[PDB]
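Novice: Below is a structure I'd like to ask you about.
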Amino acid sequence: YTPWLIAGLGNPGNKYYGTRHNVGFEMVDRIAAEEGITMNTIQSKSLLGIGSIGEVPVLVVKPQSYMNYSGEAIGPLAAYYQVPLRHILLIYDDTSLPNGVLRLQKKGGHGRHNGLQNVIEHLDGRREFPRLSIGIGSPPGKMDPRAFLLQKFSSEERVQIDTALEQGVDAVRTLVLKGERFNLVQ
């Protein structure tokens, strides 16, 4: 019964709600909902909830440190709860995949994602932790990349992101229960 730490990346506060760079928060909210977990514990610069998926104990976490300091929140939690590297699941927006497309990896660099970069660093530079990328595509035309992250999804994008969240819940449960690459199919 080794636990998992399921962390979704984002920025804290009302201003960020619904923004592309917060989609990891949406996924974890959805997982938490599906597994009957309430995210009301304040600890290590985060909001978190403790529960289980099947017989596996997990913690679901939304760091409230700002995206750039995500590792500051996650490292200490993994230490506190004795979560091994391999069970630290990061969920986040990935501009290298089309909107709404999910991908699961068991290791990898940060793809210049500031939050993922900070997690890796706070994990002693280790990269062998699983990730669920949530595609958001690139910024249209010349729109500023930063601005793009910090804007809400379009009406059309939204429908695809919703579909992805439903798909995500099941992929994460399966990853966590199953105890080498994996493809996802919706």
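By the numbers in Swiss-Prot, the shown part of chain A spans 59-237, 243-249.
Looking at the header, which is where the method is noted, we find X-ray crystallography, 1.7 Å.
Each Cβ is built from the backbone N, Cα and C atoms, and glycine gets one as well.
Just lifted these from Swiss-Prot, have a look:
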ACT_SITE  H79  active site, proton acceptor
BINDING   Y74, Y124, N126, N172  tRNA binding site
MUTAGEN   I100 to N  Reduced interaction with CAF1 and CAF2. Loss of interaction with CAF1 and CAF2; when associated with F-102. Loss of interaction with CAF1 and CAF2; when associated with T-108
MUTAGEN   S102 to F  Loss of interaction with CAF1 and CAF2; when associated with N-100
MUTAGEN   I108 to T  Loss of interaction with CAF1 and CAF2; when associated with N-100
Novice: By a simple count of other Cβ atoms within 10 Å, which of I100, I108, the mutagenesis positions in the record, is least packed?
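Specialist: Comparing Cβ neighbour counts within 10 Å for the mutagenesis positions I100, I108 gives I100.
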Novice: Say we define neighbours as other CB atoms within 10 Å of the CB. Which of the recorded positions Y74, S102, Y124, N126 has the fewest?
Specialist: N126
Novice: Using C-alpha atoms, which one of the recorded positions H79, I100, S102, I108 comes nearest to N126 (tRNA binding site)?
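Specialist: Of all the candidates listed, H79 is nearest in space.
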Novice: Take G237 and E243, the residues on either side of 5 unmodelled positions, and give their C-alpha distance in whole angstrom.
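Specialist: Both gap-flanking Cα atoms are 13 Å from one another.
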Novice: In terms of DSSP three-state secondary structure, what is the assignment for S102 (mutagenesis position)?
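Specialist: The residue in question, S102 (mutagenesis position), is coil (DSSP, three-state).
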Novice: Just to confirm: which same-chain residues, 6+ apart in sequence, have a Cβ under 8 Å from the Cβ of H79 (active site, proton acceptor)?
Specialist: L67, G68, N69, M125, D151, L207, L208
Novice: Expressed to the nearest Å, what is the distance separating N172 (tRNA binding site) and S102 (mutagenesis position) at their Cα atoms?
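Specialist: On Cα coordinates alone, these residues lie 19 Å apart.
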Novice: So how many other Cβ atoms are close to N172 (tRNA binding site), meaning within 10 Å of its Cβ?
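Specialist: Neighbour count, Cβ to Cβ under the 10 Å cut-off: 17.
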Novice: Let me make sure I understand the span of the tRNA site: among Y74, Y124, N126, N172, what is the greatest distance between any two Cα atoms, in Å?
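Specialist: Farthest-apart Cα atoms in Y74, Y124, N126, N172 are separated by 16 Å.
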Novice: From the centroid of the CB atoms of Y74, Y124, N126, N172, the recorded tRNA site, which same-chain residues not already listed sit within 8 A by their CB, in sequence order?
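Specialist: Near the tRNA site, beyond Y74, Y124, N126, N172, sit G68, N69, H79, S123, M125, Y127, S128, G173.
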Novice: What whole-number Å value do you get for the CA-CA distance of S102 (mutagenesis position) and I108 (mutagenesis position)?
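Specialist: Here the two Cα atoms lie 14 Å apart.
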